[PDB]
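Let me begin by presenting the structure, written as structure tokens, before commenting on it.
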Amino acid sequence: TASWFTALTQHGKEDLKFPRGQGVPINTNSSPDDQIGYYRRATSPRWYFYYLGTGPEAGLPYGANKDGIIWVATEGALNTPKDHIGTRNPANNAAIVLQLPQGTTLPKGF
Amino acid sequence: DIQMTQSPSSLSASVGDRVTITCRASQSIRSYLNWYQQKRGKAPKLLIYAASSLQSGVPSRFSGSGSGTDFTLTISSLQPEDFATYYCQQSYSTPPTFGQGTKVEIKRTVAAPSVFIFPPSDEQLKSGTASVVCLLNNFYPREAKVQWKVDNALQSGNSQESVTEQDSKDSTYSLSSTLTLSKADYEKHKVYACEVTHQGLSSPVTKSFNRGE
Amino acid sequence: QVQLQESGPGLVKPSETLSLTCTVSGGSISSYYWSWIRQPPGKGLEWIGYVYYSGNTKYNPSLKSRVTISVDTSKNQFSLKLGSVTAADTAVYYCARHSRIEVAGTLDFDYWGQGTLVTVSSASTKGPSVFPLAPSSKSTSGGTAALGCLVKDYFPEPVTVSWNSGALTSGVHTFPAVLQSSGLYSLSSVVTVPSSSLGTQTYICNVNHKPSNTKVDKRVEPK
Ligand SMILES: [Cl-]
Ligand SMILES: [Cl-]
Ligand SMILES: [Cl-]
Ligand SMILES: [Cl-]
Ligand SMILES: [Cl-]
Ligand SMILES: [Cl-]
């Protein structure tokens, strides 16, 4: 059980963060209400995206303050767990190359 | 779908008492749980979201608790304006589903009804029917028996009644009962009486009029 | 403050289509989710479906086969169509806004309309007659007198009653309507007043039956 996407690698000293409305990776197999979740720093730090209510912090509600967790959402998302998406079995599915919409702020080091 | 089960279905509590009502889900919903207040004839009003967050503007005597399947709504000091039906609602997945509600009334001291009776108006009589109305004003508790007697014959099945919401100031109820007859039947009888039985009264009481004053 | 307003109450005939519109003011449709929610008389609440401002919808599976929800941002409105209705569809229909958390919507309904009662029935819309419940010795116990209006033989619900154009609220009791064996409703509204005010204060009940567009102001005098 894995993230659906490849990682964001942190080459600098700043934690990952995004402006409100930014940071959810593109996934055309998902719908506008689905576009909400968290990045988790693993364990150069690698940060992996998980849809809300899935993955290692599936129990956290949106906005929970935890070191190594940041929250992201896109306009149109619904704040409901994405049990229908869940996580990725790497034996069954390749990781989606993490892709952000054009114009997204990325902090230095990413 | 997710089934929400509220208990109790109704309760009475005194002003200044703590009230705690329960809502239980058929599957874990973590803290995705809202509470609403609904007054008679009004839309629900959001009180609590995310199981325990107080909605802005809602008095701080309202709280929520629980995460998973077992939730409570607490009114820590019940106020006279807090009578309502309270509903929970899971916000975890579509379709959002609501509990069946808990009705809260304010318990207060016994108060006997004032009893009033209204003959049919001349305007209604001119149109061919007669409605006789009995009013019970400002009583507690809600339970009351109101019987109609027409020239001392007990009426059974000939009248309908309804009851107001609890009053937000004095926590009492009022009730009206209506006996409807044809004009021809109204004119066959003399004494129209409302008999009232209530905990606040030593014994049943009767108020009447004679047709034609 | 944001305000939501459903279209007016009234009848829909069995097997026909219920149509309602919600008009939003003091705020914008854009960026929020909006739902229709209904409440049969004496029962709890049932979510019908939501619409996002750009047009996507989601419906309760129990209703999906016969419901559409649409949205019109240029009119700041959204609307419900519910087909093939039966008496099980008689209910107060509410429009409601979903709250937001950051840019996400929730399933938390933070603003609601007033509610519009839709009665599914083949019967005709019929306005009430208004009769006085005149104060007399038999409705005057000492220093308190009771008077009222009897609002009789209308269909469907609801009626609204005020007194003295809203200037009289203390002591007013407007009772739930009763369904008579004729299939028409009747309702009473009463006020208790000081006995010395009889013949001094004018008492007028203001009756509105929106389904039939019937409005009556009835003066209630003693004797
Ligand atoms: Cl937190
Ligand atoms: Cl799954
Ligand atoms: Cl479970
Ligand atoms: Cl308080
Ligand atoms: Cl609890
Ligand atoms: Cl039907």
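Using Swiss-Prot numbers, chain A covers 49-91, 105-171, in order.
Determined by X-ray crystallography, 1.5 Å, according to the entry header.
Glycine is treated like the rest: Cβ placed from N, Cα and C.
Annotated in Swiss-Prot:
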type: VARIANT; residues: A:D63 to G; note: In strain: Delta/B.1.617.2
type: MUTAGEN; residues: A:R68 to E; note: No effect on RNA-binding
type: VARIANT; residues: A:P80 to R; note: In strain: Gamma/P.1
type: MUTAGEN; residues: A:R107 to E; note: Complete loss of RNA-binding
type: MUTAGEN; residues: A:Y109 to A; note: Significant decrease of RNA binding capacity
type: VARIANT; residues: A:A119 to S; note: In strain: Zeta/P.2
type: VARIANT; residues: A:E136 to D; note: In strain: Omicron/BQ.1.1
type: VARIANT; residues: A:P151 to S; note: In strain: Omicron/BA.4
type: MUTAGEN; residues: A:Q163 to A; note: Partial loss of RNA-binding
Which one is it, among the recorded positions A:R107, A:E136, A:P151, that lies nearest to A:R68 (mutagenesis position) by Cα separation?
A:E136
Under 8 Å, Cβ to Cβ, against chain C: pull out the ones among the recorded positions A:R68, A:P80, A:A119, A:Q163 that qualify, in sequence order.
A:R68, A:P80
Between A:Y109 (mutagenesis position) and A:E136 (variant position): CA-CA distance (Å):
21
Flanking Cα pair A:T91 / A:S105, between which 13 residues have no modelled coordinates, distance in Å:
11
Among all protein chains shown, how many Cβ atoms are found within 10 Å of the Cβ of A:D63 (variant position), not counting that one?
15
A:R107 (mutagenesis position) versus A:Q163 (mutagenesis position) - Cα distance in angstrom:
22
Do me a favour and check the Cα-Cα span between A:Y109 (mutagenesis position) and A:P80 (variant position); whole Å is fine.
20
Tell me which of the recorded positions A:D63, A:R107, A:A119, A:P151 ends up closest to A:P80 (variant position) in space, Cα to Cα.
A:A119
Specify the nearest of the variant positions A:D63, A:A119, A:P151 to A:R107 (mutagenesis position), where nearness means the distance between Cα atoms.
A:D63
Assigned element (helix, strand, coil) containing A:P80 (variant position), judged by DSSP:
helix
Measuring Cα to Cα, how many Å separate A:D63 (variant position) from A:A119 (variant position)?
21
List the Cα distance (Å, whole number) between A:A119 (variant position) and A:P151 (variant position).
19
Are there residues of the same chain, six or more positions away from A:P151 (variant position), whose CB falls under 8 angstroms from its CB, and which are they?
A:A50
How many other Cβ atoms sit within 10 Å of the Cβ of A:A119 (variant position)?
17
